[PDB]
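In what follows, a single structure is set out as structure tokens and then discussed.
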Amino acid sequence: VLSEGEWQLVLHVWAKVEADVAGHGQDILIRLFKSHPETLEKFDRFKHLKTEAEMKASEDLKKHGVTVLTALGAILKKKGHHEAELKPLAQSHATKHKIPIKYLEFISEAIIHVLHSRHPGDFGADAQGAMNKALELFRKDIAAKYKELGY
Ligand code: HEM
């Protein structure tokens, strides 16, 4: 489990993200889609986007970026007790969206990359390690529910 100190590092940089949820959301999804094209195919709404420029110009994509980061933010603030927030997400992503745990690892990588680019001063090695731990916890817990459902 994460220590109190680790959670503080996570929430300190996350407070910076919430200052511009929409901007971060775009960068993260675009990074995810460009680095792992198979993830873009999971979105009927975004399949038509064939270039980074098209992705950046999509208001709909920007809208989803906010939805994603807002859900993640709520989870992170619950620290070591995010059971309630995780249940709905795990269910929909396992049964409706069909998102393998591997894709969650991909988006975790996208999140860390963007945080480094936008907040280097509050995202040094210690903070980076802490965020990695928090995102690993997120994945592990979702994985547990996936195994439960048999996905
Ligand atoms: C940080 C990790 C993620 C969070 C917090 C997150 C959160 C959400 C939320 C809140 C919704 C809308 C409500 C719902 O359907 O449950 C959603 C929808 C969706 N997510 Fe995620 N998601 C994450 C990662 C992913 C990944 C990695 C993929 C695909 C590779 C994905 C694919 C989808 C799809 C396809 C939908 C449905 C979109 C629609 O029909 O409009 N999500 N996600």
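Residue numbering for chain A follows Swiss-Prot; the residues present correspond to positions 2-152, in that order.
Per the header: X-ray crystallography, 1.7 Å.
The backbone N, Cα and C atoms fix where each Cβ goes, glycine too.
Some features that Swiss-Prot has for this protein:
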DOMAIN    2-148  domain 'Globin'
BINDING   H65  nitrite binding site
BINDING   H65  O2 binding site
BINDING   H94  heme b binding site
VARIANT   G122 to A  In metmyoglobin
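Counting every protein chain shown, 20 other Cβ atoms lie within 10 Å of the Cβ of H94 (heme b binding site). For the pair the residue listed as 'nitrite binding site' and the residue listed as 'heme b binding site', the Cα-Cα distance reads 15 Å. Secondary structure at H94 (heme b binding site), as computed by DSSP, is helix. DSSP assignment over the domain 'Globin' (2-148) gives 119 helix, 0 strand, 28 coil. The residue listed as 'nitrite binding site': 16 other CB atoms within 10 A of its CB, across all protein chains. Cα spacing between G122 (variant position) and the residue listed as 'heme b binding site': 33 Å, rounded to the nearest whole number.
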